[PDB]
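First up is the structure itself, then whatever we jot down about it.
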Amino acid sequence: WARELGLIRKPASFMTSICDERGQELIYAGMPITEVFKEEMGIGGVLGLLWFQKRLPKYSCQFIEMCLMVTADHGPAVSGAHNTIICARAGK
Amino acid sequence: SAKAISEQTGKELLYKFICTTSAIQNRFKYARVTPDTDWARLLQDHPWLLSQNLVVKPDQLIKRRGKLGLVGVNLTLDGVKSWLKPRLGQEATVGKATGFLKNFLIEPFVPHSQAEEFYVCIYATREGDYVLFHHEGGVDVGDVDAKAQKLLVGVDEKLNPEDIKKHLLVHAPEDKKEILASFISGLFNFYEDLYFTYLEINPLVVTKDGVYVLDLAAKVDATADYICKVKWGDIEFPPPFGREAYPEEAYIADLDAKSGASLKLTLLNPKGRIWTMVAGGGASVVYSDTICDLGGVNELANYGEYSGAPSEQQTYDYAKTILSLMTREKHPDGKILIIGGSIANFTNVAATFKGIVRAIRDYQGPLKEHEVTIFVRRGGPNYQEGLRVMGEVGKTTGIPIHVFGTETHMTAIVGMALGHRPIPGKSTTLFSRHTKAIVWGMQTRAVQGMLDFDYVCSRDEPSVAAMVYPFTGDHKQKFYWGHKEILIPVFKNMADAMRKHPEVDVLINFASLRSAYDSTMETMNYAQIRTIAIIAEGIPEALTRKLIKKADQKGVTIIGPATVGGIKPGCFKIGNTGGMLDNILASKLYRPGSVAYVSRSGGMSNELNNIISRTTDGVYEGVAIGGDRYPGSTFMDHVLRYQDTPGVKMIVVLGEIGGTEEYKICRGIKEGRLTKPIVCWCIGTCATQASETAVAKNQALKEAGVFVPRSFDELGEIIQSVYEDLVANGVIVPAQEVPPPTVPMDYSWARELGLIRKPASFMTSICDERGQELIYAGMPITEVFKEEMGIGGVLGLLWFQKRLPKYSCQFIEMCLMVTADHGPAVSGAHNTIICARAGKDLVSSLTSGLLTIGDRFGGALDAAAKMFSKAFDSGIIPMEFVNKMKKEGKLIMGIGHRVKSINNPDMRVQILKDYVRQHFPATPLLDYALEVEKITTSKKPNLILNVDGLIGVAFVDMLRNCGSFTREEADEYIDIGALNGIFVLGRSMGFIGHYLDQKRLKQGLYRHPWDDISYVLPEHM
Ligand SMILES: CC(=O)SCCNC(=O)CCNC(=O)[C@H](O)C(C)(C)COP(=O)(O)OP(=O)(O)OC[C@H]1O[C@@H](n2cnc3c(N)ncnc32)[C@H](O)[C@@H]1OP(=O)(O)O
Ligand SMILES: O=C([O-])CC(=O)C(=O)O
Ligand SMILES: O=C([O-])CC(=O)C(=O)O
C-alpha cells in the first residue's frame, strides 16, 4: 500500500533483461510473443532474443537450429549419455 | 597528532638511529628510577654506574627543570640516592601543574665548559621545516632569528651540508665546524626518516672527545606509526604532568579504545553541579566555553564526549559511570545534567536515547534523591521519538527533563541552566550545477546521499560520474535518481575512469589514512581534476605537506584532510556533510542563500547550517577545511575565494584555538582587499604563544573590524543583526521559496522506525546466523562444543531441533559410518567416478553421484522403515506379515543378502544390532524385524536383515522409543524422508573419496566399449 502511493524506495536487486512476464503479453527482448510468431522466426530466433537480446537474421537463426540438430546426440558410450542412462536406469 | 614523548625513549632512538661520520658517546648509558623498582638490580645490570659522575633529572615532561632546581648535578651514587630520598614518590609542582613526581632519569655526568655547549632546535612548519642553531653555550642563546642561525628547508628537499657550513655556521668557531655540520646533517636525516615533529636539545656538549646530549624535548608524529612500527619499537607516550586519574576516568579511558567511537571524559571540579553528557567535539568545546563565560568556570564539573555512533552497551556504561558520579555528594542549588550536542549526520537519535533512558531508569532513585535536572537538546534523523521518550521517562520517573530540538539555539539551554534567561591557477569557482565528481572507494551510502542532494536541488544531471575501487572489477552499481534506478559505473583503475569521463573536475578520496597519499598523487597526474577532497583522517603531516606542495605546484585545490567535506546548496555536496535529507530539508539546503561559512571541525558545520537557516537567508557555499593542522586549503584561500565570488554577501568564519591562520584575514581586512561583511567567532577559550588563545584572537578580530559576538549565544543573534542591517542597504533580496522535489523514504530507514509491515516469507527454525553467535536449535555453538556432543548431536539439532541423548547421537554417527561407502560398482559411485574422470570439480562429481540415489539405489532405507512401521503399527504378526507380502507379489525390502547367509553374518549389521541391544532402552520394532528375518531365513538362508533394513528399523525405533518425541513427530520424519538424508549424508563421504581418488590417480576420460551396448535401432524411419 505504501509502494502504491510511492512514498518509499526499496533497492530492487535481480536485474534482468530477457523476459517481461508482467503486462499483457510475453516480451522476450523488446518484441512481443505474437510478433515472434507472426515474423515466423524459428527456435534460433528465440535463442537470439533470449541469449543475445537481438533479432538475428534468418540465416543466423537457421544456422543456430542447424548447429543444435548436429549436437543433438552422439551415442550412449559418451560420458554424459552414460550418466543419463545410469541415472535413468536407477529409477529416477 | 603531535604527541610529546619521554626524553629517555627519544635519546634511546637518537643513539640508535643517528647517521653521522662523527662518534657519539654515552652509548646505551642511561638509567630509570621509579618507586616500584629497587637499586641492587639496576646496579647489577648496569656496571657503568660506578665509573664517572652522575646526573639526575625528572623524566615526567617537566619544562625548565634547571630553573626551578629539580635537577641533581655533580653528585655520586649515594649522593643521588640521598637526593632522591626526599623527592621520589610524592607531590611536586612546576609552573601551575602540581602532581606526583614518579620517574627519574639518570645519566653519566660530563664535566663541561660554557663554550662547549650548543643549541639546536628543529621542528615542522607548514611551508617546510625550521632548523635553529646557536653556537654560544649555556641557556643564554639570545634571539633566535638574527644571531642564532635560522633555516627554511623545504618539503621533499635534500639538505646539503655545504648549506650548513655556508649559512648555519657563519658565527660558529672554525675548530668545530665539520663535526657539528656532520652532526646537524645526521640529525636532520634522523628527523626526516623517523618522522618527528619537534626536537630541542639545549645542552649539546661537543668536546674534543665527541658529542654528548644531556637534555632534550621531543614531539613525534603519532599518526605515522604504520610507517614506523619496526623503527619505534615499543614507543611510549607519557601523559602531561599533573594530577592522577580517577577510577571512573580510567574506566572511561579503557572503554574508549575498545571500539571505533570516541568516548572521552575529563573532570575539572568533582564537586560541581554543571555536568556534560554531550555528543560532538565542537559542541562540547562551545558548551565549556559558554559555561566558563556565563560564570560557571568554577562550577563546570567535566567535559565529556561521545562521538562516532557508540553502541548501546557503550553509552550505557558511559552514562552509568557519569550518572553515578554526581550522586556521591549533593549541592544546595541542585545539580544539572546537559544532554547536549550538535545535529547528528546519520546516527539514529532514538536508539541512543533508548540506551540513555535505560541507563537513567536504572538509577532513577539517587537522581530523585539528589534533586537533579536534565536539559536535553539534540537533532538529526528521528529526534522526535527521542524527545518523546525523554518526555515519557521524565513524566514516569518524576525527574524534570526539559527537551528541545533544532528549533532553538544549541547553547541557549545553558542560558537557562544558570537562570540567565526565562524558561519556556586556483579557480574561484569550485562547484557549480555542471560539476561532476569521482568517488574513490565503496561509499555507496555517501554516493546515495550525493544523488539525493542532487535530486532535491532540481539539478538535471547526477554529480557522480564514476567510482574507483582497485579491489573489484569494472561493473555498474545500482543507485537512485529520485524514483528511478540508474547505474553508476565502478572502475578498477583510475585511468579508464578518467578517459571515459573527461568532464570530471572533482575527485573525492574516501581512501584510508594510509592509502590516501598514493591515490592523491595518482589523481594529480590528470590535468582535468581541479579539486580533491580528502576525507580520511590520520595521514602523517609530512605526506600532507608533500600534498600541499604539489597542490601549489599544480593549482589543484585540496579540501582536507580530516574533513567531512563541503556543501554548496543548489550545486554540489561532498561526502557526508549535512547528513541525510532530514537535515538538508531541515536546514533548507536545497536552494542557495547569501551567507558563506568556513569552519575547521565538521561537527560544527551542521550547527552552522542550522544557525544560517534559522537566523538568515541560507547557505550559498560552506566548506569544512578539516581538523588536521596542515590543511590543503586554509581559511585565507577560502575567504578570498568567497570574496572573488559575487554571489555571496557575507562570510562567517569559525576558527578554533591555535594557529595564526586568521591573522592573515585580519591583515587582509586592514589591507582593504576584504570588503564584504564578516562574522567571526573563536571557539576553544579554555582559560582555566599568548596570541594562540581564543580570547586574545577575539578582541584582535573585534578591533580588526569584524562583527565578533561576545559568546556563542549571540553568534546567531549577531548574524541576524548584520543580516537585518544589510538588507536595509538593498543588496540582499530573499528569493521566493520554491518547494523542492520530494524523494520517497528508504525501506530500511522506515523499517528501523517501525512504520511499515512487509510479509516475511522463508520461515526457518534450524539456524540463527544473526546476533552474537551461531544458534542451531535454541542453544549456542559454544554450548554445543562444551557439552561434547558429536556429529550426531548436530544432526539432532539441525534435522530434528532436539537435543538427542548420547546413545542416540553415537548411533547416528554409527549408522553414518557404515553407510559411508559400499564400493565403486554401485550405481552412484559409478556416476561419481564417471563425472570426476571427465574433468569436473568436486561439486559436480559428488552431485552427479548423489542424483542416482532414488528408489532403486539407496531406497531400501526409507521404504524398509515405512514397510516395517506399517507392519508393526497395524497389529499383524510376522508369520501373517510374510505371507501377506508373498501373496501381494512384492518382496520384503531391507531383507535379503546375496552371499552372506547363516553363521556368516554381515559384520556391520552385527555391530549396529549389538549397539542397539545394549544401548537402546526398548526395542519393539527391532525384535519384530528379527522375527521376520527368523521366518525368512527358515525360508532361504540368505534372507537376513540388510544394513539398509536394520538402520531403517533401528532409526524408527530410536525416534519412537527414546525421549523428546511426541509420537506424531516420530512418525512424521519417516514420511518426510529423514532416512534418505542419513543415506545421502553417509554416502557423500565415499563419493568425495571417490572423486579425490580418481583425480589423484590421474585417469583420462572414459568411453564405454561398443561391444557392451547391443544397439537395437529400427531399420528405417
Ligand atoms: C566529527 C566528524 O564526523 S568529522 C569526520 C572527520 N574525520 C573523518 O572524516 C575520518 C573518518 N573516515 C575515515 O577516516 C575512513 O578512513 C574512511 C572514511 C576514509 C574510510 O576508511 P576505512 O574504511 O578505514 O578504510 P578501508 O575501508 O579502505 O579499509 C581499510 C584497509 O582494509 C583493507 N582491506 C579491506 N578488506 C580487506 C581484506 N579482505 N583483506 C585485507 N585487507 C583488506 C583495505 O584495503 C584498506 O587497506 P589500506 O589501509 O591499505 O587501504
Ligand atoms: O557522517 C559521518 O561520518 C558521521 C557519522 O556517521 C556519525 O557518527 O554520526
Ligand atoms: O543402498 C543400496 O540400496 C545399494 C547399496 O549400497 C548396496 O549395494 O548394498
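Since chain B takes its numbers from Swiss-Prot, the residues it shows come out as 2-425, 487-750, 767-1099.
If you're wondering, the header gives electron microscopy, 3.0 Å.
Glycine residues also receive a Cβ, built from the backbone N, Cα and C atoms like all the rest.
Quick look at what Swiss-Prot annotates:
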BINDING   B:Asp257, B:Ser260, B:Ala262  Mg(2+) binding site
BINDING   B:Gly309, B:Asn346, B:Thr348, B:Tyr364, B:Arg379  citrate binding site
BINDING   B:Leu779, B:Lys780, B:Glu781, B:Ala782, B:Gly783, B:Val784, B:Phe785, B:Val786, B:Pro787, B:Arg788, B:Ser789  CoA binding site
DOMAIN    B:4-265  domain 'ATP-grasp'
MUTAGEN   B:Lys540 to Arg or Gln  Decreased acetylation and increased de novo lipid synthesis; when associated with R,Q-546 and R,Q-554. Abolished ubiquitination by the BCR(KLHL25)complex; when associated with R-546 and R-554
MUTAGEN   B:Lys546 to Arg or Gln  Decreased acetylation and increased de novo lipid synthesis; when associated with R,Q-540 and R,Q-554. Abolished ubiquitination by the BCR(KLHL25) complex; when associated with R-540 and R-554
MUTAGEN   B:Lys554 to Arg or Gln  Decreased acetylation and increased de novo lipid synthesis; when associated with R,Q-540 and R,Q-546. Abolished ubiquitination by the BCR(KLHL25) complex; when associated with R-540 and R-546
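Note: B:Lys540, taken in sequence order from the recorded positions B:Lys540, B:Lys546, B:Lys554, B:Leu779, B:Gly783, B:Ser789, have a C-beta within a distance under 8 Å of a chain A C-beta. Across the fold, the C-alpha of B:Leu779 (CoA binding site) and the C-alpha of B:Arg379 (citrate binding site) stand 31 Å from each other. The most densely surrounded of the binding-site residues B:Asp257, B:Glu781 is B:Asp257 (count of other Cβ atoms within 10 A of its Cβ). Cα to Cα, B:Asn346 (citrate binding site) and B:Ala262 (Mg(2+) binding site) are separated by 15 Å. B:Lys554 (mutagenesis position): 15 other CB atoms within 10 A of its CB, across all protein chains. In space, B:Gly309 is the closest of the binding-site residues B:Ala262, B:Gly309, B:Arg379, B:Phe785, B:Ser789 to B:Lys540 (mutagenesis position), judged by Cα positions. Counting other CB atoms no more than 10 Å from each candidate's CB, the binding-site residues B:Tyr364, B:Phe785 peak at B:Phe785. Sorting the binding-site residues B:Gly309, B:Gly783, B:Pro787 by the number of other Cβ atoms within 10 Å puts B:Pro787 first. Of all the Cβ atoms in the protein chains shown, 18 others lie within 10 Å of the Cβ of B:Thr348 (citrate binding site). Around B:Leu779 (CoA binding site), a 10 Å sphere centred on its CB holds 24 further CB atoms from the protein chains shown. Cβ proximity to the Mg(2+) site centre (mean Cβ of B:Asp257, B:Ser260, B:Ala262, cutoff 8 Å) flags the following additional same-chain residues: B:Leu256, B:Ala258, B:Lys259, B:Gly261, B:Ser263, B:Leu264, B:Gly309, B:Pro311, B:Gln315. For B:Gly783 (CoA binding site), the nearest neighbour among the recorded positions B:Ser260, B:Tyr364, B:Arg379, B:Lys546, judged by Cα separation, is B:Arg379. Among the binding-site residues B:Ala262, B:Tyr364, B:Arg379, no residue is identified whose Cβ is positioned under 6 Å from ligand 3.
Checking the binding-site residues B:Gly309, B:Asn346, B:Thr348, B:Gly783 against ligand 2, the ones with a C-beta less than 6 Å from an atom of that molecule are B:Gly309, B:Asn346, B:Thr348. For the recorded positions B:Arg379, B:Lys540, B:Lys546, the greatest number of Cβ atoms within 10 Å around a candidate Cβ is found at B:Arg379. With the fewest other Cβ atoms inside 10 Å of its Cβ, the least crowded of the binding-site residues B:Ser260, B:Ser789 in this structure is B:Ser260. The recorded positions shown are B:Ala262, B:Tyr364, B:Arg379, B:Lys554; of these, the one with its CA atom nearest the CA of B:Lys546 (mutagenesis position) is B:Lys554. B:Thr348 (citrate binding site) and B:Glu781 (CoA binding site) have their C-alpha atoms 41 Å apart, to the nearest angstrom. Cα to Cα, B:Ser789 (CoA binding site) and B:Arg379 (citrate binding site) are separated by 20 Å. In terms of C-alpha distance, the listed recorded positions B:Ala262, B:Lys554, B:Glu781, B:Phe785 place B:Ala262 closest to B:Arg379 (citrate binding site).
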